[PDB]
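Undergrad: Okay, handing you the structure first.
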There are 4 protein chains.
Amino acid sequence: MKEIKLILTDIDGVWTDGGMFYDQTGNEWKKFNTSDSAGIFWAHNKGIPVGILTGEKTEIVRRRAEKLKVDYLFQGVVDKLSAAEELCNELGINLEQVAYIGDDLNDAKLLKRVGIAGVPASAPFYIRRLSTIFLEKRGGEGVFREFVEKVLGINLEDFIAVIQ
Amino acid sequence: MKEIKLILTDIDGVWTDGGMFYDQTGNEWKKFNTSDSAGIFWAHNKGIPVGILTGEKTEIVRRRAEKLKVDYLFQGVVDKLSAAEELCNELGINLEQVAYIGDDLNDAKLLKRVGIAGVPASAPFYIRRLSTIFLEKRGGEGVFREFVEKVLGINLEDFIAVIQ
Amino acid sequence: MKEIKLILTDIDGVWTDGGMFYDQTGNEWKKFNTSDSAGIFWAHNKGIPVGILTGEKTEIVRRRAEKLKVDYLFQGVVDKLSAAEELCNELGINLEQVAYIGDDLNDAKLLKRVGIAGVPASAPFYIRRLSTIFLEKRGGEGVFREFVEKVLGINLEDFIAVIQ
Amino acid sequence: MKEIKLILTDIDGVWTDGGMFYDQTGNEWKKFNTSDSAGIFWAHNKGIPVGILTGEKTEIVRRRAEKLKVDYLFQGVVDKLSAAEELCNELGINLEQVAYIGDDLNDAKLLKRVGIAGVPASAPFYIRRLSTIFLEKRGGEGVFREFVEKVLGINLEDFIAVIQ
Ligand SMILES: CC(=O)N[C@H]1[C@H]([C@H](O)[C@H](O)CO)O[C@](O)(C(=O)O)C[C@@H]1O
Ligand SMILES: CC(=O)N[C@H]1[C@H]([C@H](O)[C@H](O)CO)O[C@](O)(C(=O)O)C[C@@H]1O
Ligand SMILES: CC(=O)N[C@H]1[C@H]([C@H](O)[C@H](O)CO)O[C@](O)(C(=O)O)C[C@@H]1O
Ligand SMILES: CC(=O)N[C@H]1[C@H]([C@H](O)[C@H](O)CO)O[C@](O)(C(=O)O)C[C@@H]1O
Ligand SMILES: [Mg+2]
Ligand SMILES: [Mg+2]
Ligand SMILES: [Mg+2]
Ligand SMILES: [Mg+2]
């Protein structure tokens, strides 16, 4: 499929089902899926970097990005298209060489500009229709992994090669 | 769609799937869905205030309401119809100009009196039948967003206009 | 529906989906569903007490029981049939006048001896086949409410009566 | 079913749906399903030890292993096949007498070598195809219980015998 040099991803509604847990004390949680770490694995296996673009800003996400050895983390991003363009500048690539997955309004402008756009099955219809590949999985169900595997054309042969 | 001047909403079973998480220490959680924040976005985009009426009283909900810039928050409400009527008086509107979404016994009197009544798909059947519009989504699945988008007639053109 | 004078219930797998959340510090959580409180409402409306029999013993459940004004709470119960017999003996009640809902091995002896036995849709097949009424809901989905409404014959007329 | 002398299991994605909950303070949760404890019950009832092999290392799992009286607990395992072979050598059994359930890349080598391999319905397709028995349940839904019951041929007669 289309050649990709950078994989970018939103968090809420992609790495999660959109859930934001609040308690009585000011603490907050997100629920990640260990399945998604394999998306980082396949990307790094093919020598492709992964960056997170999120509108939120939390220690939750910083620690998760650390655990998964994500290459870039941008939090509190107000303009994701600008952020992506700037990062493309740094790497000497075009948006045409980027695969991005997001699920909501703040992702729309960037989704429309990238080489491959992914949107989970759980997303609003007017975002889902921006997706250029079909994703079966919902947010939090391992849809980041699904996206990476499809974008990179990971097949049974690739699997067999890594489990020797 | 009927003219609407105020959107009101329950929390438990609408903004959540009814889940109430308890630990061993007296703390408590709810799980919100980031998708519902777009309900506030659309309402405010159309100049319409949003109010929360809940029979619970928690810091959980105080914090979530603040995060989403909800216009009105009423907690520990014992009589939601009276509460809605009083707010209408203060605003110079009548219940026929209100859209309300709720899911259970304490919402029924108000559901029967508003201009547009919404009830999530997850709700008890005797409450569900009070709904005057069909909602596909369950509590916690983004059903508040679904309600707002339906009530305000948010369409593709409206979406295209905001992502420019 | 036959005459019922006491409604008894398990917690894990009935009031919850079986979920037991553990953290890194020795704390523990359960997720309840606010829908189930209506089960207590209907029982009390009909003048029927509710008791909890659970094999676990937690502050989680003590607090939840208090919040819902449950009439009886017995925790750390090893022999649920004996516990039920002893409670009923204090109240003058025959097991045939009891409705009990449970979901697992420790509930089977009691389920086989009560007037109405309920088992959630999510339960192991060997237990589900002991249910004497059909319950559509899974643990944590409001199946306690479902059980009470069916056992007490709660219909649209009862609903109309409480909201008028 | 074939002769089994040891049951081994992964945690994340088998005993859970893969969920990893992070808060703002460095704490972490997993959500277990009480249903899975019956897996240990049946195994011990047939005189068969159970061991956990997991690549994570948490107090969460120490606590859950203790609660369920699991015979062996190995965490931070990087090579599950080697760990299993070493354990087998110690017990004087071979891999053909082991039943193992896992869901992801780190489980594949061992799944290919055991006497009975189980993989939950929620797992990646290239792992699921390694399963030698059909499992209907997803991670966190009681799939460890399902695996044990199938591996040990637990039938209605067994159930009847234990509830007398
Ligand atoms: C070899 C491997 O893939 N390690 C991955 C593990 C396993 O999925 C986990 O140990 C299963 O139990 O998950 C992480 O720790 C995680 O999602 O938190 C990230 C890590 O990159
Ligand atoms: C521009 C915008 O829509 N901001 C909304 C964000 C994004 O949905 C989030 O940043 C996605 O990562 O969610 C909130 O913070 C929230 O649900 O907590 C409310 C806020 O109004
Ligand atoms: C009138 C009524 O139903 N009160 C019930 C409420 C409402 O369901 C809740 O206020 C909705 O927001 O829930 C509880 O507080 C609860 O489940 O914790 C129990 C209580 O008996
Ligand atoms: C007799 C029995 O099987 N006890 C099991 C209980 C019951 O399932 C529970 O008490 C239901 O309320 O679950 C555990 O405590 C657990 O999953 O934490 C393990 C324990 O082995
Ligand atoms: Mg998002
Ligand atoms: Mg409600
Ligand atoms: Mg139970
Ligand atoms: Mg796993």
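According to its header, the structure was obtained by X-ray crystallography, 1.6 Å.
Backbone N, Cα and C atoms are what each Cβ position is placed from, and that goes for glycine too.
According to Swiss-Prot, the protein has these features:
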{"type": "BINDING", "residues": "A:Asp10, A:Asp12, A:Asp103", "note": "Mg(2+) binding site"}
{"type": "MUTAGEN", "residues": "A:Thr34 to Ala", "note": "13-fold decrease of the catalytic efficiency and 4-fold decrease of the affinity for 2-keto-3-deoxy-D-glycero-D-galacto-9-phosphonononic acid (KDN-9-P)"}
{"type": "BINDING", "residues": "A:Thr34, A:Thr54, A:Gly55, A:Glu56, A:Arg64, A:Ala65, A:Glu66, A:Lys67, A:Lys80, A:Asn106", "note": "substrate binding site"}
{"type": "MUTAGEN", "residues": "A:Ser37 to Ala", "note": "2-fold decrease of the affinity for 2-keto-3-deoxy-D-glycero-D-galacto-9-phosphonononic acid (KDN-9-P)"}
{"type": "MUTAGEN", "residues": "A:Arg64 to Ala", "note": "Loss of phosphatase activity"}
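Help me see these features in their spatial surroundings.
TA: Taking Cβ-Cβ distances under 8 Å and a sequence gap of 6 or more within the same chain, the neighbours of A:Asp103 (Mg(2+) binding site) are A:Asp10, A:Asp12, A:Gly13, A:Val14, A:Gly18, A:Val119, A:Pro120, A:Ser122, A:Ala123, A:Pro124, A:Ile127, A:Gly139. In the three-state DSSP scheme, A:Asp103 (Mg(2+) binding site) is classed as coil.
Secondary structure from DSSP puts A:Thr34 (mutagenesis position) in a helix. Around A:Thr34 (mutagenesis position), no same-chain residue at least 6 positions away in sequence has a Cβ under 8 Å from its Cβ.
Cβ contacts within 10 Å of A:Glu66 (substrate binding site), excluding its own Cβ and spanning all protein chains shown: 10.
Classification of A:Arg64 (mutagenesis position) by DSSP places it within a helix. Around A:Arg64 (mutagenesis position), a 10 Å sphere centred on its CB holds 22 further CB atoms from the protein chains shown.
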Undergrad: To the nearest Å, how far is the Cα of A:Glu66 (substrate binding site) from the Cα of A:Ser37 (mutagenesis position)?
TA: 11
Undergrad: Hey, which of our recorded positions A:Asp12, A:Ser37, A:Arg64, A:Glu66, A:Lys80 end up with a Cβ under 8 Å from chain B?
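TA: Cβ contacts with B, in sequence order: A:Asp12.
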Undergrad: Binding-site residues A:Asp12, A:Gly55, A:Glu66: which sit with Cβ under 8 Å of a chain D Cβ?
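TA: Qualifying residues, whose Cβ lies under 8 Å from chain D: none.
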Undergrad: I'd like to know which of these binding-site residues, A:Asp10, A:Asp12, A:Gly55, is least surrounded, judged by other CB atoms within 10 A.
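TA: Per-residue Cβ counts within 10 Å for the binding-site residues A:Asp10, A:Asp12, A:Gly55 bottom out at A:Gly55.
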Undergrad: Select the closest residue to A:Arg64 (mutagenesis position) from the following recorded positions, measuring between CA atoms: A:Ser37, A:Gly55, A:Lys80.
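TA: For A:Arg64 (mutagenesis position), the closest Cα among A:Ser37, A:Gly55, A:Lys80 is found at A:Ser37.
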